[PDB]
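Here's the structure, in structure tokens; my notes come after.
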Amino acid sequence: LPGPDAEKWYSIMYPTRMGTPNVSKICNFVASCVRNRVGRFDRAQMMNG
Amino acid sequence: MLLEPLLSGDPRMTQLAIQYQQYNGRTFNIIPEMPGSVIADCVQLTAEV
Amino acid sequence: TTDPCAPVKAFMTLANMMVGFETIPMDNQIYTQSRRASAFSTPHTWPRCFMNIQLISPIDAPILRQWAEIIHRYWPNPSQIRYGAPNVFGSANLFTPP
Amino acid sequence: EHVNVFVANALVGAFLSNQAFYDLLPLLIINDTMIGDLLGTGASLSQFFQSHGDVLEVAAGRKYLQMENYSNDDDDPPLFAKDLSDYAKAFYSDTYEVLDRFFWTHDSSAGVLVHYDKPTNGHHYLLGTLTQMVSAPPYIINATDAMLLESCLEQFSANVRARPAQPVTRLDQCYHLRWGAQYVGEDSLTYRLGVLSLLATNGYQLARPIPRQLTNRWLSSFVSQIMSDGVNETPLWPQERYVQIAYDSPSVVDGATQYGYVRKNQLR
Amino acid sequence: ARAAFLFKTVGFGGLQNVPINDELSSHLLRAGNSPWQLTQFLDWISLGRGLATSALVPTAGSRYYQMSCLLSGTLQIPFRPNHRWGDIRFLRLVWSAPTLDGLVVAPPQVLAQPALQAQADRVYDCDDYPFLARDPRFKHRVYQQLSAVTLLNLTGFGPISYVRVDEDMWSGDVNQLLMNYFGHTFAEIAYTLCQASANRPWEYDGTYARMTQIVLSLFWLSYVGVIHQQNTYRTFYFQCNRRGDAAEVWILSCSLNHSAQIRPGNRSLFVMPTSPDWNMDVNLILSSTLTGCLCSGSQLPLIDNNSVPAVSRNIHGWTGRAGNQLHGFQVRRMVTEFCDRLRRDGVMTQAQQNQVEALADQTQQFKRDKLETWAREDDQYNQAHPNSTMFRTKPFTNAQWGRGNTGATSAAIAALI
Amino acid sequence: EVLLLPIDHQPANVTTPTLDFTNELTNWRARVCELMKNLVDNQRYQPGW
Amino acid sequence: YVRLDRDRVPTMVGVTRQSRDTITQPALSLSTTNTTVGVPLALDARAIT
Amino acid sequence: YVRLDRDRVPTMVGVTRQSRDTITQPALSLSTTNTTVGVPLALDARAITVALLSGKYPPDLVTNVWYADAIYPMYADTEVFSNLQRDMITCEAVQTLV
Amino acid sequence: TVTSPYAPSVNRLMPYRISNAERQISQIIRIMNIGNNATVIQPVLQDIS
């Protein structure tokens, strides 16, 4: 994201990226999700460079 | 220069070729035949060792 | 010049100058005889009248008919020549024999 | 050799009007087709021919010519406004669908008429101008209605004088209105003339005698009869789609032609 | 060039009236009172980038069917023999102006008066209506959507598309126009083409018509799998990164690797899906809409009588005694045909084929479950309310979930080239 | 795509125009002038000049 | 060099870096973005004549 | 334009923006819920006559060249392209309001 | 005469096409705005002149 700060955005945008050390509610919810739906997954690259 | 044009985008590649197209639609594709590479063979040899 | 559309440009520059004195048919309604000659830069812009000389009336456009005949008959023809020593120095030709 | 009728007429007119006619001579002899040759010229005098793509526009010349002693008398023959400078304008093409597509982007408020039988020089539409006929008082008749009336009277005379073994130039002499019904009222002279044209085409005959040479008084009487009160007591009504022929009518124009006429089986 | 302008209305799916009511009609006319809702449908489907849904419009095919039903139920008023336009009402709706410009709420007197009882599978001629006969441009503008409705209502399966291959179609103007769509998608191309056709009706053999036919042929050839990156039709093809996905996106592309050899001549045929899951495929509906827009002034070949039900036979402009056959297919099996053709061509591997198969199976399962649930809900609503019965999607039967003539259709489309 | 005009339009056929009198406006001017000539030559008006 | 054979005029020249057994993104080379076959270059007619 | 046909002379041009008591169909209320528009503008006969009597062309005029020179600067504007978007927004606003 | 390129491109977005209904509605609104008032329409004629 273009802006003064990005650490907060990188954690807000992708909930599934966080690790799950304990049995809190947030960690349970994160552990109950899939692992292969995050970030980009399709592109239209029509030219080189 | 040495391989700099290959780093412009998507370095993942297999083989080089060149083509041109006529007005009716026909194309001519030229694929040079790679003779070999002594360095590449030597590098793979050290992988065995 | 190496421009492949050069013969067409030679024809259309005279056709532009003959507007109001001679007329030739055109394919579509969008383009007319007043289209600038420098705009015929691609092979898809070649008019039907230039390709088929029989569509130019020798009565309506006498001079333009002759100009088309000169281009189709006396335009220079390409040729070939040999160079280098392919037996020792090899060659770097791609689309032509080495 | 075959000569081009358009070029012949234009040449005679230009020579009589003292205009540049020497350019029309090389076009006198037909090469492949009349309309094609006129379409391919591109640049001509342009007071005779204009090319709108694949449709050729031709001005319509006079059919009658007055002398000095014409005085709009009762016994003078009617001229139907075809003696003025420009009463109508013809558009020639090769196909009626092309003509119809052409009239998508052209004014047609005056009215478009057509002969579906053997045309004079091929498929063509006719558009009237804003001239008037004033030789039949107390009525003022515009050009379109004038030509409709003339064609209707010719067809009625032909129906009266028809014989089984006598050839005729055209089976149907009536003009059919194709475009422009938006500007025509339901109680108007144009509508009533269209009805009369259908009747004449289907083969009705007038009860009153028709003189061999027409007069202004007779024409005025006929128009007054048309505009009198009453109703249409026949099962025939005009439509712009096609000319409809009753099942038991003596006409055979549908067999002769290939487009325009449709026979109705249920209409008896 | 077309000479006869006829169209067919929708038929009752077991009910006793047109399957539409006041709620659905209001939801359709929510943002505009014009019954001609092609642009509104294009906006609603949102370029086919995702799965559109709503409470009253579960799928895009649902909205398409509802548009067809509304037009079928409403057009029967001015097409009565008396030809009056604004004296009777249909579901608290009346025409505004004789030129059929919009629908408005009925006046109090007409509301008190009884409504019109519509009929099923009526066939009408546009030239019968005086105003349509008088105005050619108006008739040509309306007949595009009328033809799309007819192409949807002709049979009980999904919409019908026309595929034609002919080398003489290509020309300089066609090449120049086609080159401009290098990176766009099928949905965007369809949007622009449909808007242009709406602005101006095309002529018989115009540049836009020829390019539309070429685009349809390219899309269908790519869909079957005859044309790909290593085997192009004059260096043109369609690429799909995720085959078997719920919402597939196809992109026009050029490649100089190889050009296939095309036999001279002119060939054509008619394609349609049979499985109910076509309701969630924007590309097929858009292809059918493009064919309908083409049908305004092109006079496509006739359809054989034996391929349509009895009520659709001997239509003057559409069906005939001896005509072309309709080829129907199933999407899930066509995916397998695509994968097999690519593998035989040698540009795909077994693992990739397995992944595509798994994704296609998952998508089919999901769509089948959703469609069955919606059908059951519609049935329950019809049972509850006996005076305002409706359908939200075109009715289907259990037998339509099996493979039909998919192999024959694939073989025919392959032989087209 | 249509414009209406209160006068007749005849497209020109040459790009080098010269003077021409075959026009409706020129005819109008000629008719007005000849009408005024007739008025002057009338025998109930001339004797006063 | 063709003379007046329109169906055989070259129009496009491109370079590919993938083998002819795979389906990948259509990453066309930069040389294909020219209206002519190559980079345009102007000349003075008077000097040549 | 009508030349001398009095029956076809236009006498009223009107637009509507509302509706009457219970009339719902615009074709039934346009006749009686419209306001006339139009205005006369006066000119001077002397100036028109002088212009009609005194007119000349440049000494050596070639129409195609003259118009190709004159029209070229005028066709570099995009205000019509802007007006199209303005019209779209206007119609959108009207429908949103209703 | 104007010219356009002939080559692969980068997917420009130039929204400028609307419908005849929108054009007609805007024209009607403009005619409603200019009603019976000469001073509102005279400068337009001046600009055209």
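Throughout, chain D uses Swiss-Prot numbering, with the displayed residues spanning 109-376 in order.
How was it done? The header gives electron microscopy, 3.0 Å.
Just so you know, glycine gets a Cβ as well, placed from its N, Cα and C.
In the three-state DSSP scheme, D:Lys171 (mutagenesis position) falls into the coil class. Sequence-distant neighbours of D:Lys171 (mutagenesis position) (same chain, 6+ apart, CB under 8 A from its CB) are D:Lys190, D:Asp191. For the mutagenesis result D:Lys171 to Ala, the note given in Swiss-Prot is Almost complete loss of autoguanylylation activity.
Of all Cβ atoms in the protein chains displayed, 20 besides its own lie within 10 Å of the Cβ of D:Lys190 (mutagenesis position). Swiss-Prot documents D:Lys190 to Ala as a published mutagenesis change and attaches the note Complete loss of autoguanylylation activity.
A simple way to gauge crowding: the CB of D:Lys197 (mutagenesis position) has 16 other CB atoms within 10 angstroms, across all the protein chains here. Listed in Swiss-Prot is the mutagenesis experiment D:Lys197 to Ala, annotated as follows: 90% loss of autoguanylylation activity.
Neighbours of D:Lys226 (mutagenesis position), defined as other CB atoms within 10 A of its CB across all chains, total 12. For D:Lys226 to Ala, Swiss-Prot lists a mutagenesis experiment annotated as follows: No effect on autoguanylylation activity.
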Cα separation, D:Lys197 (mutagenesis position) to D:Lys226 (mutagenesis position) (Å, whole number): 19
Three-state secondary structure, which DSSP defines for D:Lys197 (mutagenesis position): strand
